[PDB]
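Note sheet for the following structure.
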Amino acid sequence: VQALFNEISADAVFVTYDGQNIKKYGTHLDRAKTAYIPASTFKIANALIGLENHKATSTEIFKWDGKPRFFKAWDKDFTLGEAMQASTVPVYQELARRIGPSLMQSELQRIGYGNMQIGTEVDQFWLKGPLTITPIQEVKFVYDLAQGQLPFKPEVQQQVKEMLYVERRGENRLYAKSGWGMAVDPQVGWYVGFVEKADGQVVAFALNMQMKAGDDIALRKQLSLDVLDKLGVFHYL
Ligand SMILES: *C(=O)[C@@H]([C@@H]1N=C(C(=O)O)[C@@H](S[C@@H]2CN[C@H](C(=O)N(C)C)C2)[C@@H]1C)[C@@H](C)O
């Protein structure tokens, strides 16, 4: 497992949380206490705040306006769950604008997300600062989501949970959200979520690593599933 991490030149940390103990793995363990921009992983909080404050529903279709977006994959209609797995930023920037800077700021402070700072721009704060979060805060945030213990309505947490559902492996279920912050130096890579194992135990996780332009998109998820197999949390099918 240690040999897996330094097989790359990757500066990475992998955090796990079972509700009582944080475990750290990787090449750079101090990354777990270091704050980084959430990037696309903020969509979890964005979706929670939007649904809790009745600014959107999990069945609403955010239609494309016809203007080309940063990726052509984003040039289509999305629900919030579809936009979550596609990481469709323009759909969640529209959600952030429905929420507004003052409610977004008060809600992120209410739930204690990261450093609870958003600045002035309601559709940019998670992509270039000032909002930052540590990987330990990320594992605990998504672990609380898995248990329905976040300061949100129970049906709201359930809806966002199903928005993160990415794989069923027998009676085991993987929930995850990827992130790549490219508008910061250095670039940050996230892979955050939890596994609902067949025995009933929940294990949250968060990969956090340095990234650069050449990196393959699939590397973060590959690395996380690799480690999860080695940990015994999520064995390959
Ligand atoms: C969020 O961190 C940024 C987005 N995160 C991405 C990522 O984690 O892959 C990409 S999404 C990109 C286009 N859709 C593809 C995809 O996820 N699938 C085909 C499943 C990859 C994007 C950089 C966002 C802030 O730009």
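All chain A residue numbers match Swiss-Prot; in order, they span 44-280.
Quick check of the header: X-ray crystallography, 1.8 Å.
Heads up, the Cβ atoms here are built off N, Cα and C, so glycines get one too.
According to Swiss-Prot, the active site, acyl-ester intermediate annotation covers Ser83, on the basis of experimental evidence. According to its DSSP assignment, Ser83 (mutagenesis position) is helical. Just so you know, the Cβ of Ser83 (mutagenesis position) picks up 23 other Cβ atoms within 10 Å once every protein chain is counted.
Long-range Cβ contacts of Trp223 (beta-lactam binding site) within its own chain (separation 6+, distance under 8 Å): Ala82, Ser83, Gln230, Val231, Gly232, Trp233, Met254, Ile260, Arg263. Taken from Swiss-Prot, the feature beta-lactam binding site covers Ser83, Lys86, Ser130, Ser221, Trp223, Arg263.
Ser83 to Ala appears in Swiss-Prot as a mutagenesis experiment; the accompanying note says: Reduces catalytic activity about 500-fold with respect to nitrocefin. Slightly reduces thermal stability.
According to Swiss-Prot, the mutagenesis experiment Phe113 to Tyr carries the annotation: Similar catalytic efficiency to wild-type with respect to penicillins, oxacillin and imipenem. Listed in sequence order, the residues of the same chain lying 6 or more apart from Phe113 (mutagenesis position) and placing their CB within less than 8 Å of its CB are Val132, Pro133.
Taken residue by residue with DSSP, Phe113 (mutagenesis position) is part of neither helix nor strand, so it is coil. Per Swiss-Prot, mutagenesis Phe113 to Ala is noted as: Reduces catalytic efficiency about 30-fold with respect to oxacillin, and about 5-fold with respect to penicillins and imipenem.
Same-chain residues at least 6 positions away in sequence with a Cβ under 8 Å from that of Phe114 (mutagenesis position) are not found in this chain. What Swiss-Prot says about the mutagenesis result for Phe114 to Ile is this: Reduces catalytic efficiency about 300-fold with respect to oxacillin, and about 30-fold with respect to penicillins and imipenem.
In Swiss-Prot, a published mutagenesis experiment is listed as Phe114 to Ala, annotated Reduces catalytic efficiency about 70-fold with respect to oxacillin, but similar catalytic efficiency to wild-type with respect to penicillins and imipenem.
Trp169 (mutagenesis position) counts 31 other C-beta atoms within 10 Å of its own C-beta, drawing on all protein chains shown. According to DSSP, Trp169 (mutagenesis position) sits within a helical segment. Mutagenesis annotation in Swiss-Prot: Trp169 to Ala, described as Reduces catalytic activity about 5-fold with respect to nitrocefin. Reduces thermal stability; the structure shown retains the original residue.
Record note (Swiss-Prot), mutagenesis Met225 to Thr: Reduces catalytic efficiency about 100-fold with respect to oxacillin, and about 5-fold with respect to penicillins and imipenem. The unchanged residue is displayed. Taking Cβ-Cβ distances under 8 Å and a sequence gap of 6 or more within the same chain, the neighbours of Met225 (mutagenesis position) are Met254, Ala256. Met225 (mutagenesis position) falls outside any helix or strand according to DSSP and counts as coil.
Recorded in Swiss-Prot as a mutagenesis result, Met225 to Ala carries the remark: Similar catalytic efficiency to wild-type with respect to penicillins, oxacillin and imipenem.
Among the recorded positions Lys86, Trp169, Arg263, no residue is identified whose Cβ is positioned under 6 Å from ligand 1. In terms of Cα distance, the binding-site residues that sit within 10 Å of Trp169 (mutagenesis position) are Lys86, chosen from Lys86, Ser130, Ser221. The binding-site residues considered are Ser130, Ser221; of these, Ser130 has the fewest other C-beta atoms within 10 angstroms of its C-beta. Most buried of the binding-site residues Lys86, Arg263, judged by other Cβ atoms within 10 Å, is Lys86.
Taking the centroid of the Cβ atoms of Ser83, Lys86, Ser130, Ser221, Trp223, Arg263 as the beta-lactam site, the other same-chain residues with Cβ within 8 Å of it are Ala82, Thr84, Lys220, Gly222, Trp233, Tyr234.
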